[PDB]
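Heads up, the thing below is written out as structure tokens.
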2 protein chains.
Amino acid sequence: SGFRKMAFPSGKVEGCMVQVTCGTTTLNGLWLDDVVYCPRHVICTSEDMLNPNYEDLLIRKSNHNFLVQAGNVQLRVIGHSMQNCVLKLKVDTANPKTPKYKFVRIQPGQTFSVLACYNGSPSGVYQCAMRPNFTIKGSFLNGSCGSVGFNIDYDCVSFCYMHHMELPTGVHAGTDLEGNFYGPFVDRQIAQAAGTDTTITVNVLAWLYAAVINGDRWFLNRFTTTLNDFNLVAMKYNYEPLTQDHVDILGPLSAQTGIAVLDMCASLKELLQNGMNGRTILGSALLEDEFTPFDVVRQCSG
Amino acid sequence: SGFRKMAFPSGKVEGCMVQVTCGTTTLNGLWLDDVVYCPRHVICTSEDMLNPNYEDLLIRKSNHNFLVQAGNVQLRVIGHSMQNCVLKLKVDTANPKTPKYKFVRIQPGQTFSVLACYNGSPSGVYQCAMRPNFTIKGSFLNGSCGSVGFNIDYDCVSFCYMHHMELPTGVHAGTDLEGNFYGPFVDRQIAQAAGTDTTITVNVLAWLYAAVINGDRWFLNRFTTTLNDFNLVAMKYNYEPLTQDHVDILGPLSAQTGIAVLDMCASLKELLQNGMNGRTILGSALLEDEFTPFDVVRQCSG
């Protein structure tokens, strides 16, 4: 038993991390088969980032201007192509450590593991959620650009995130592996509105189920509610509206615990209206929304 | 910027995980050079665990009774030896994925990453602290025994923990890699007192420094205190007494932020006496004590 915010094992991604240098800028790249993927702003100086013309900047670069190093192994760049906000560097060697992989664009509220890297070298791994407003609340210092987010299903790595930017507000923005930003953000050093975020209600509910399974049950009450009644509370407290699709995804957890989804909603309603009264749930003094229903089942079923 | 509970990259440990089966019991082993390390209670049935005579139970086992599988590769066991609470199975093949490694016995209050595994297969990685009472608050289901805890320094893996037991209270106990339990615990299915735990004060202070570095500063006050005055508060709130050794280890963080350690103690004193007033620090509504000063510097310096 016990419930932890758990990242996927990072080894399959570690074998794909490389260092990419273009002129004076060095960040991280992802080496899969004979292609290295990295943020296109590797071609920018610090001053270019105010208003870069990426097409013009890239035209001044040739294959030999990109230095790619996988640990001690230097790779030979034989083609380059910009796809949205990512650069794809064709190299002459297929990465022998390429795992089975897919590129996926995840939905807001889903979770993934981030392998934070600097100079092509992994430093740590953590689990986080894509916020409803398409930011992530990560840990990214200078040089972490090109670090990637991913999920693992058996032997297949689904890459979903590449880190590009820290907003002036301190939250993080990036792209899928086709180079399309999540959210409204652009790869330019300007102030950028993220817009109102909300709490991921279906994830909070999943975590409440995780809590019941592990013996934290004090928040279970004698009340029930309706979807529409609960959603009135959700709107007041800036929670995502709960849909039947969310109720359906919570089905297995409701079955395992014998607690109907709408009963759990009435517990959550009381928690929102009355707070936690100085108590904790699974070691937290706030309502946690970075575990999906799939995360809870995964961790509880091994 | 940003601050996350970050695990070490797990790949070097993933390459060492194997499945160990003895009779009906299957758990995880650690394959380093030509030795596989695992909990000795792999030789027990469910009923043996009430009061096992490990010496007598092991005498009934020969090398061929231990089945060791590294993924699809079956290993040949050519010797076996019990060292305290671990079994050491000599195999005929050196693990070609053996990282540079050491075995270390960590001190209470230090942190490490756990690679949770089932049937020899990694499922996730998380960071935790050794509690002052030598338990850990982990995520360990049936079959996770033999999962290991570790730190990484450059290219060297320092293994510090092997998981053995879930106490009836739901917390976790295990050994160093020489098989010596942390704490008073034994590998027997009986009720076992863990004893009073306390909060790791030097870690809370480190995390407050992490918070200041990242812009959370509301808890900084106009007061200061003394070591002895603060320790009077620490004792009232079941915090570890702060020593000069702790103050010294916080030195670099004090220098970086310009906040004297005893000034930070006065902030923490006010937080203990008055609570957090419905505010949060680094996204937490409680005082976090699972980051060491070294953890904070690591994450803040990349």
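In order, the residues displayed for chain B correspond to 3264-3565 in Swiss-Prot numbering, which applies throughout.
Backbone N, Cα and C define each Cβ position, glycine as well.
Pulled from Swiss-Prot:
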| type | residues | note |
| --- | --- | --- |
| ACT_SITE | B:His3304 | active site, for 3CL-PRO activity |
| VARIANT | B:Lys3353 to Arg | In strain: Beta/B.1.351 |
| VARIANT | B:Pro3395 to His | In strain: Omicron/BA.1, Omicron/BA.2, Omicron/BA.2.12.1, Omicron/BA.2.75, Omicron/BA.4, Omicron/BA.5, Omicron/BQ.1.1, Omicron/XBB.1.5, Omicron/EG.5.1 |
| ACT_SITE | B:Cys3408 | active site, nucleophile |
| VARIANT | B:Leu3468 to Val | In strain: Zeta/P.2 |
B:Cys3408 (active site, nucleophile) versus recorded positions B:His3304, B:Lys3353, B:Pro3395, B:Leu3468 - nearest by Cα: B:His3304
Among B:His3304, B:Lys3353 [recorded positions], residue with fewest other Cβ within 10 Å: B:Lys3353
Spatial neighbour of B:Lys3353 (variant position) that is closest, considering only the recorded positions B:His3304, B:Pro3395, B:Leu3468 and their CA atoms: B:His3304
Other C-beta atoms that fall within 10 angstroms of the C-beta of B:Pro3395 (variant position): 21
B:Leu3468 (variant position) CB neighbourhood, other CB atoms within 10 A: 27
Other C-beta atoms that fall within 10 angstroms of the C-beta of the residue listed as 'active site, nucleophile': 25
Inter-residue C-alpha distance, B:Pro3395 (variant position) and the residue listed as 'active site, for 3CL-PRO activity' (nearest angstrom): 25
Inter-residue Cα distance where the pair is B:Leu3468 (variant position) and B:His3304 (active site, for 3CL-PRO activity), in Å: 39
Secondary-structure category, per DSSP, in which B:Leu3468 (variant position) falls: helix
